[PDB]
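Trainee: After the structure tokens below, expect a handful of questions from me.
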Amino acid sequence: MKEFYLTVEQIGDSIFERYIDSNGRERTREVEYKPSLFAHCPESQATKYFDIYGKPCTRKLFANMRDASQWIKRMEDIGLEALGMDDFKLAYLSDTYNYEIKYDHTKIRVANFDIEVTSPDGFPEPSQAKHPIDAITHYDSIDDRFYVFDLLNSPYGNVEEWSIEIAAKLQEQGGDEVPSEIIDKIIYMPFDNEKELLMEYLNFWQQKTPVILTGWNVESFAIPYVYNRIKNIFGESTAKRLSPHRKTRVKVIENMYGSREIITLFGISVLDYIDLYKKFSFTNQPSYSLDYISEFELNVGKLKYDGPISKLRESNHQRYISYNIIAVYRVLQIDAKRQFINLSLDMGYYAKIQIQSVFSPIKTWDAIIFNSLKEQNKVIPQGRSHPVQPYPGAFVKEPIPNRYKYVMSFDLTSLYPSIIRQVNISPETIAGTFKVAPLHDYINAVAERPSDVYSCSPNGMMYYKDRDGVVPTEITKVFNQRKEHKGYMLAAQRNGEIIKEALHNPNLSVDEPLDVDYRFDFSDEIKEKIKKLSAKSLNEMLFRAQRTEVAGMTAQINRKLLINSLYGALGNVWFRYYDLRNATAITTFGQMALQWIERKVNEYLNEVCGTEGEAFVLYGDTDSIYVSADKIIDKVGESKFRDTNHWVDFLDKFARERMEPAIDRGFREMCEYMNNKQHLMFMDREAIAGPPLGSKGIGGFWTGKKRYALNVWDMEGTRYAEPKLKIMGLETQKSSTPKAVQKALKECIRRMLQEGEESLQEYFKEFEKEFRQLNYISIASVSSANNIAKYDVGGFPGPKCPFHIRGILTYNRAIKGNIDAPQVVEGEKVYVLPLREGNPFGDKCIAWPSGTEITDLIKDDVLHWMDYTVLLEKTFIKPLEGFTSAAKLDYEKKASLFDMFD
DNA sequence: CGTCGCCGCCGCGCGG
DNA sequence: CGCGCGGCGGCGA
Ligand SMILES: Cc1cn([C@H]2C[C@H](O)[C@@H](COP(=O)(O)OP(=O)(O)OP(=O)(O)O)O2)c(=O)[nH]c1=O
Ligand SMILES: [Ca+2]
Ligand SMILES: [Ca+2]
Ligand SMILES: [Ca+2]
Ligand SMILES: [Ca+2]
Ligand SMILES: [Ca+2]
């Protein structure tokens, strides 16, 4: 097989590499890598190396990596550019793997672990590590085994061995309900003392050294706790055994306020699942406890135990160990669903970077572009220093707040990357500038043609047309990968709807789910078999369709994020190819493209319907337009439609056969106007929205920019079995809005759009009546706990103190002098509740760490002093009034002349 | 060391 | 609660 790397590190003048050899064996080597860097040379001397601008370069081969670094410093002191890849391990990887990497994941050792630490005096700080580690569960992907290390004897209690028999039993039998599919995969090792547990763990680590190391909070907690505990007991050298090259670094993480120290383990790639989840999941959660994320992702019940975790080992060691094993497995289950490890490996090997560098798109694109340029013997420019400067972004149209009955949306495919490709925007393709007219002049086609030679953007930039730049070239490859996965995702989604439709008539029989590839549209023979299946088999198929859809979602959305991040990188000072002329050329072209096509769509539809000056486009943001279709529906008449699906088909056909061709003509004209290299403005229909036929639903509404709701029947070719709410910006979508409030507001909007004013008033009245019975967590707001110390004046709110920080300060005063109470962590999430006047907490609100029940010390007093009236008015009534005034509805029945009879 | 636009809640200081 | 400005948090693209 083709060799591939596992990990790479620079240590002094050595590269340390772990890799899989041609036989599929893991090896390690130390190479005294001789790096090359480059300097511009005279035009007359013969060379095969050229910088991106076509300037001749001479190669400088160095005796070692330290020489290369010192040369860079001398070139600065002289005042001359030192070209080439200064991250020597990326250059090593490029030299060693001078081909497209085919990797085999089954050869890569992925480790998932978590630890337990009993602590009677508060949170066990990793940097101190003064408490014994009493449990480690470490899953190995190559062995497919959970290795459990269990401490029987501790200064905090002597315990009996964990029983695998009781662990396997149901909770109703007094067992722990450890899933039966992992019971046979557990290798349990009890220890008489902590020293022997840790020594054995290190020996185990040595035999089965992680390549990818993951888990939940392993970077912030598990890794540093284990490193420091071993350091405190045995000394630094023993702790350094967690690195296969015995080198570690104790380094700070800096964003802004405060600092925390993480441990870098050389020769290991740490991918903390929390960080993977935060970057790749496209959620913002109220809580990041594993309980919370597990319940959200997998629909599994929280891990249930009595008393504080500080007493769980002592009171119920059996459950303590089982819950440690389950915690590890739950991260595995999330990953089997989300597939973030697979994504990381894919992106990592594609760019030829350390796998952990997937968190950094700048690093990712730096390596992609370097490998692409190196292939042609081209030399990358030196990184320069730039001051941060603001620059303009997208156009957002001010909507008229209103209800909107029939709506069709259109959207440009992968806009910013397509602008890059269409215009040919790259560092080496800059051709010059033209004199700029006001943007509205380009939008209205009255400004003079920018160039008869080069490809232009309305910001004044001009680009070569003879050849593709490296940025368009490399962004195209990833875009094409994105497109494949999106296709798989949408087909899985369409297949899902076929199963949903069939579930309305489930046949009664014992059968099995069909063995099908959900990434491809179901054939006719498959569709017919589904129609004859039982609810049980259909449900399993729906689950599988939905898992296939999620996998597709991960692959496509994160490839989209990567290509969009290349646009973003052009506007970040740390990017090698930072250039505000290029970033602005993209965003300005975008503003033109949107407003240009608004004009065209309006002009076209006014021609179709026979009017003048009527605005059909009601809204647009960046790359999408929202078109009012009332008049199109009205031109045939609502009475001519059999049912909802009929007018939906009509609009679908109208958009595809009439509007899209016109849209294309308008964009082809724009391409010619700007003299662009290639026409790539592809605007397809996205949503078809409206009320159910014969109902009093309003269909949709806008309250303002970025704030709207639509009742959607068809989304990019997916015809839904049941109409689906597209809600953007509104309180239903914010992680800060209480869960019960999100749910209620969503049902209010559902009723408005699908059923009408009367239905909405019924629901509101009922919600107002029953509100006070809602569980306190379901009605707590959520916020992020930033800058606590800034507004802390002696435990009391300082000037300008934010509402949620006031609540934290209240909490801190309430729990002061108690080691056992959960501390609020700087930068983490908190639940927030209003407090009635005259409460014993001495303030108007209280906040506590999210994902948790509030400590039993203050729970009783919070529930008694919770201000339901303020809660209802602020998080529910105010937003609903906002919705209803925008939609011209009343959420309370106004009096009428009829209130006079019967 | 991906980006900008723009919403609503809040504290503050008005607003005769 | 009437208003706008700046801080903040959090989305929508
Ligand atoms: C979501 C997102 C968009 N944008 C910018 C770039 C996008 O091209 C533009 C429009 O966003 P979107 O319409 O959300 O996405 P898209 O057009 O790039 O991809 P799709 O084919 O799925 O429609 O907004 C970012 O810069 N960063 C982001 O994270
Ligand atoms: Ca735990
Ligand atoms: Ca788009
Ligand atoms: Ca689309
Ligand atoms: Ca059937
Ligand atoms: Ca869009």
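If you check the header, you will see the structure was determined by X-ray crystallography, 2.2 Å.
Even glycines carry a Cβ here, placed using N, Cα and C.
If you look up Swiss-Prot, you'll see A:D411, A:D623 marked as Mg(2+) 3 binding site, on the strength of experimental evidence. Swiss-Prot lists A:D411, A:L412, A:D623 with the feature Mg(2+) 4 binding site. Feature annotation from Swiss-Prot assigns substrate binding site to A:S414, A:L415, A:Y416, A:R482, A:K560. Quoting Swiss-Prot on the mutagenesis of A:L415 to G or F: Increased misinsertion, increased mismatch extension and inefficient proofreading. According to Swiss-Prot, the mutagenesis experiment A:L415 to M carries the following note: No effect on base selectivity. Under mutagenesis, Swiss-Prot gives A:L415 to A or G with this note: Decreases base selectivity by several hundred fold. Listed in Swiss-Prot as a mutagenesis experiment, A:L561 to A is described as follows: No effect on the ability to recognize damaged DNA. Increase in probability of nucleotide incorporation. What Swiss-Prot notes for the published mutagenesis of A:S565 to G is this: Increased incorporation efficiency of correct dNMPs; when associated with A-567. Among the mutagenesis experiments that Swiss-Prot reports, A:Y567 to A is described with the note: Inserts both dCMP and dAMP opposite 8-oxoG rapidly and with equal efficiency. 100-fold increase of dAMP and dGMP when situated opposite guanidinohydantoin. Increased incorporation efficiency of correct dNMPs; when associated with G-565. A:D621 to A appears in Swiss-Prot as a published mutagenesis result, with the remark: Drastic decrease in the efficiency of incorporation of dGMP. According to Swiss-Prot, the mutagenesis experiment A:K706 to A carries this note: Almost complete loss of polymerase activity. What Swiss-Prot notes for the published mutagenesis of A:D714 to A is this: Complete loss of viral replication.
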Trainee: Should we count any of the recorded positions A:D411, A:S414, A:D623, A:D714 as near ligand 1, judged by a CB under 6 A from one of its atoms, and which?
Mentor: A:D411, A:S414, A:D623
Trainee: How many other Cβ atoms sit within 10 Å of the Cβ of A:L561 (mutagenesis position)?
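Mentor: Around the Cβ of A:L561 (mutagenesis position), 15 other Cβ atoms lie within 10 Å.
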Trainee: Can you figure out which of A:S414, A:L415, A:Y416, A:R482, A:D623 (the recorded positions) comes closest in space to A:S565 (mutagenesis position), comparing Cα atoms?
Mentor: A:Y416
Trainee: Taking a cut-off of under 6 Å between Cβ and any atom of ligand 4, tell me which of the recorded positions A:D411, A:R482, A:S565, A:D621, A:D623, A:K706 pass.
Mentor: A:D411
Trainee: Binding-site residues A:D411, A:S414, A:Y416, A:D623: which have a Cα within 10 Å of A:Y567 (mutagenesis position)?
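Mentor: Checking each Cα against A:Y567 (mutagenesis position), the hits are A:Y416.
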Trainee: If one measures from the C-alpha of A:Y416 (substrate binding site) to the C-alpha of A:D623 (Mg(2+) 3 binding site), what distance in angstrom results, rounded to a whole number?
Mentor: 9
Trainee: Pick from A:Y416, A:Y567: which of these recorded positions has the biggest number of other Cβ atoms within 10 Å of its Cβ?
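Mentor: It comes out as A:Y416.
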Trainee: Same chain, not part of A:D411, A:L412, A:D623: whose C-beta falls within 8 angstroms of the C-beta centre of the Mg(2+) 4 site? Give them in sequence order.
Mentor: A:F410, A:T413, A:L415, A:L594, A:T622, A:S624, A:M683
Trainee: For the recorded positions A:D411, A:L412, A:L415, A:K560, A:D623, which sit with their CB under 6 angstroms from an atom of ligand 3?
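Mentor: Those recorded positions that pass the cut-off, since their Cβ is under 6 Å from ligand 3, are A:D411, A:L412, A:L415, A:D623.
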Trainee: Going by DSSP, is A:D621 (mutagenesis position) part of a helix, a strand, or coil?
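Mentor: Where A:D621 (mutagenesis position) sits, the three-state DSSP reduction gives strand.
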Trainee: Here's one to test understanding: among the binding-site residues A:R482, A:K560, A:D623, whose C-alpha is closest in space to the C-alpha of A:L415 (mutagenesis position)?
Mentor: A:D623
Trainee: Would you mind reading off the Cα separation of A:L561 (mutagenesis position) from A:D411 (Mg(2+) 3 binding site), to the nearest angstrom?
Mentor: 17
Trainee: Quick one: which of these recorded positions, A:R482, A:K560, A:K706, A:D714, have their CA within 10 A of A:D623 (Mg(2+) 3 binding site)?
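Mentor: Taking A:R482, A:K560, A:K706, A:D714 one by one, none has a Cα falling within 10 Å of A:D623 (Mg(2+) 3 binding site).
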Trainee: If you measure from the CA of A:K706 (mutagenesis position) out to 10 Å, which recorded positions from the list A:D411, A:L412, A:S414, A:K560, A:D621, A:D714 are inside that radius?
Mentor: A:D621
Trainee: List, in sequence order, the residues of the same chain other than A:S414, A:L415, A:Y416, A:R482, A:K560 whose Cβ lies within 8 Å of the centroid of the Cβ atoms of the recorded substrate site.
Mentor: A:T413, A:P417, A:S418, A:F479, A:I563, A:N564
Trainee: Near A:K560 (substrate binding site), which residues of its own chain have a C-beta under 8 A away, given they sit six or more steps off in sequence?
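Mentor: When sequence neighbours closer than 6 are ignored, A:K560 (substrate binding site) has A:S414, A:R482 within Cβ distance under 8 Å.
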Trainee: Quiz question: given the recorded positions A:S414, A:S565, which has the greatest number of C-beta atoms lying within 10 angstroms of its own C-beta?
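Mentor: The largest 10 Å Cβ neighbour count belongs to A:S414.
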Trainee: Return the residues near A:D411 (Mg(2+) 3 binding site) by Cβ distance under 8 Å, restricted to its own chain and a separation of at least 6 in sequence.
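Mentor: Once residues fewer than 6 apart are set aside, A:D411 (Mg(2+) 3 binding site) is near A:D623, A:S624, A:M683, A:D684, A:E686.
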Trainee: Return only the integer: C-alpha distance in Å from A:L412 (Mg(2+) 4 binding site) to A:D714 (mutagenesis position).
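Mentor: If we compare the Cα positions of A:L412 (Mg(2+) 4 binding site) and A:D714 (mutagenesis position), the gap is 17 Å.
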